[PDB]
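Colleague: Encoded as structure tokens, here's the structure I'll be asking about.
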Amino acid sequence: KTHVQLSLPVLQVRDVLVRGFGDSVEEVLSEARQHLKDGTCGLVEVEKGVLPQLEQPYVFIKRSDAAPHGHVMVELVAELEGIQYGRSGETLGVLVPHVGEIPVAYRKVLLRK
Ligand SMILES: COC(=O)[C@H]1CCCC1=O
């Protein structure tokens, strides 16, 4: 399947134990996809002061279309020192590893895999 329905746990930035996926744009996109596939991926909603508390490169989910079965269609865009690799819509949040943090909510997405 080109798209996979996922329910992503929404985490508070201060709860996040593992604050990024790795050390290169290509590694963070790889790791983000593996965690999304393995159900070990969380989402942090981007507000004032969030991104400086997380590790670059960042992996964003961005809205890729204007929402089957409640699931917003999204794709991955990485960012490192103000340059983005990919082009998409509005940020739904920044992905991080999930290692058992308690979420505040769930974000239903259809991920272009
Ligand atoms: C069924 O596979 C999945 O869960 C997706 C996640 C991203 C890659 C993939 O195969």
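In chain A, numbers come from Swiss-Prot; the residues present are 11-76, 79-125, in order.
If you check the header, you will see the structure was determined by X-ray crystallography, 1.9 Å.
Backbone N, Cα and C define each Cβ position, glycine as well.
Copied straight from Swiss-Prot:
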VARIANT   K47 to R  In strain: Omicron/XBB.1.5, Omicron/EG.5.1
Colleague: Cα-Cα distance in Å from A76 to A79, with 2 residues unmodelled between them?
Modeller: 7
Colleague: Around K47 (variant position), how many other C-beta atoms are within 10 angstroms of its C-beta?
Modeller: 13
